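These notes are about the structure you will find just below.
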Amino acid sequence: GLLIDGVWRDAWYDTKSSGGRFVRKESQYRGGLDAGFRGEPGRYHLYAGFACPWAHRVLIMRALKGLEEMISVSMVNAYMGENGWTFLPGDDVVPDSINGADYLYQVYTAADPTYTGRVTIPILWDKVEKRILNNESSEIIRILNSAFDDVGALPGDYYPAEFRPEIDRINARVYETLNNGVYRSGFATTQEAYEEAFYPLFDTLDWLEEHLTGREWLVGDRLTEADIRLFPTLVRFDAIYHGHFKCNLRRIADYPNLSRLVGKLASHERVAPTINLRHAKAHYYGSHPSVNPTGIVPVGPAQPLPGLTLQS
Amino acid sequence: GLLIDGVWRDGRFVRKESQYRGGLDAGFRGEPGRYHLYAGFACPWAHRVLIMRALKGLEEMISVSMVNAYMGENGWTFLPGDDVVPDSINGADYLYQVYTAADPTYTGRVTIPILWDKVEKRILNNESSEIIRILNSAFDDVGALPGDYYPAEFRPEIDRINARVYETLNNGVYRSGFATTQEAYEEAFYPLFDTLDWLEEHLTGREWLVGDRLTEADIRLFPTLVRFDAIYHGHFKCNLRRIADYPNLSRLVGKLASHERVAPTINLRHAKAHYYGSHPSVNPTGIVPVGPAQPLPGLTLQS
């Protein structure tokens, strides 16, 4: 599925070709973010969902800063079919208020009628300028972390200047080999590609587990955006990735230090309500017929996580 | 595909059950070098007879041919393919050709294991549950290492555990895996896990399932367990929890898999390839995970 000229096309990219006509696949809305800077209660609207681990990132930052009443939300259906992400009735759906769209693609198009590109979440929508402010997770996270600080946000700097270099090092490997790793693996079409993705993925877990040995968080001893982008992948791992995406060299459950980080975070009031594994499980098994044609959702692993029990 | 008249095809009514229930009577016979065994490293059914052949020390009185891991549009095949040995009897390419050599008008499923009488140039028995009983005895006069895995004194217990284990485990992984509707899926393995539970409780205290004998109930059962965490858990969505999660089942798996004689019949690498490569309906990408690195924890059982 792409938006081709404001028209929704589940048919190639397309007939001609690369080209023919070239289609930009990156996040095309990189606003917010600039010099100075940042915003306003009641002004911005978050589009997101429970399946996407990229959207999860912004949900976790929206909670951690307590922007839940300053930044409203709409939440899409777990089934991604002919029309892609949709707001049709269903588990955990929260409708497109202001715009009343049936399909996520209609949000992009409401703003720019000929839009050509992918139609993704999360989207930070500027309600006043009636358009997308920015729709790249990594970026939004930062937008939400810096100044709403000004206007009632809970204190919290998850990108400490003192540490940006190290955070950066980690976000990069984690992004490339893990965040996007589980997808490169699950969607790979040749065995070689599957192995060439899957193995670096575990090399990265093997590394993260060491780093975490006498630590509580990835960087210094502070929850930071490093963990916040690692956690969405972990939380879905054993319960979705390990099976569906074949990431099964071992379980996150088999990495004591990581399993501990996941428990810590899945136990935080605030983060906990942003998790909905039933929904993710359903979106992943039920929306990828290339990989899982019956669409049947495994009776899952029963109890894919832990709690928090190794203090003193 | 079926052997229809045959005529290999991907109106007649084919019969599901295996059709050659030979052997089995009063007399045996069980001469050395007379019988040929057609199996493979992937198929659990086959694995039963591979084990019973290895336990009764009959691996030289009974020659094997070992099918190729990829079940294609032709079926089990002997093509030079990776993991094993060809048909020294009819130099056949496809397993179906074996069936056909004996009965050029055969109608049935083309399956393994097979007990072939090299002399009558026909199929004796092609039924796992039966083949193991033949091997367990009819050779004892002629050289079999002593063993009785269907000891008369227990046939009732053995027979009853077998029934449950068959219809909901042995056969349950498959039914849950090829189930095509969430509803059917759940109808199949919720009750399969029920049996793992039953089996776990039941195996508490015991070292084997029946008698303190390693018995055929254990051989019928090992093949499903040993493939379970590597293939079934993943590929057939049998994932409620691992066999690693059941301590006594694990105890039993280790105990058997480390048994010399038995260990040599286990090729999980081959198994994985076959399941993940041969069920496009279940796993169309054909990729074979990697996955899990140590399926069955090693071996350490004692006081």
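Residue numbering in chain B adheres to Swiss-Prot, whereby the residues present occupy positions 2-11, 21-313 in order.
Per the header: X-ray crystallography, 3.0 Å.
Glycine too: its Cβ is placed from the backbone N, Cα and C atoms.
B:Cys53 (mutagenesis position): 22 other CB atoms within 10 A of its CB, across all protein chains. The active site, nucleophile annotation in Swiss-Prot covers B:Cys53.
Sequence annotations record features per position, and here Swiss-Prot assigns active site, proton donor/acceptor to B:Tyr184. Classification of B:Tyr184 (active site, proton donor/acceptor) by DSSP places it within a helix. Taking the Cβ of B:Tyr184 (active site, proton donor/acceptor) as centre and 10 Å as the limit, one finds 15 other Cβ atoms among all the protein chains shown.
In sequence order, B:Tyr48, B:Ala49, B:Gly50, B:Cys53, B:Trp55, B:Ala56, B:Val77, B:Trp86, B:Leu105, B:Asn136 constitute the residues six or more apart from B:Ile122 (glutathione binding site) in its chain with CB-CB distances below 8 Å. What Swiss-Prot records for B:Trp86, B:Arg119, B:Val120, B:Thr121, B:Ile122, B:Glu137, B:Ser138 is glutathione binding site, and it gives similarity to another entry as the kind of evidence.
In terms of DSSP secondary structure, the domain 'GST C-terminal' (B:161-285) contains 90 helix, 2 strand, 33 coil. According to Swiss-Prot, the domain 'GST C-terminal' annotation covers B:161-285, on the basis of sequence analysis.
For the mutagenesis result B:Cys53 to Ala, the note given in Swiss-Prot is Loss of activity. Classification of B:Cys53 (mutagenesis position) by DSSP places it in coil, neither helical nor stranded.
Here Swiss-Prot notes a mutagenesis experiment, B:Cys248 to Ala, with the remark: No change in activity.
In this structure, the C-alpha atom of B:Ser138 (glutathione binding site) lies 16 angstrom from that of B:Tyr184 (active site, proton donor/acceptor). Taking the C-alpha positions, the distance from B:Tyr184 (active site, proton donor/acceptor) to B:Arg119 (glutathione binding site) comes to 16 Å. Following the DSSP three-state reduction, the secondary structure of B:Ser138 (glutathione binding site) is helix. Reduced to three states, the DSSP call for B:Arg119 (glutathione binding site) is strand. Summary for the binding-site residues B:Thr121, B:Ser138: the Cβ-based neighbour count within 10 Å is maximal at B:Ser138.
All chains included, 22 other C-beta atoms sit within 10 angstroms of the C-beta of B:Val120 (glutathione binding site). Counting 9 residues missing between B:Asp11 and B:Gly21, the deposited model places the Cα atoms of those two residues 14 Å apart. Between the listed recorded positions, namely B:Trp86, B:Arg119, B:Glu137, B:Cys248, the fewest other CB atoms within 10 angstroms of a CB are found at B:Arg119.
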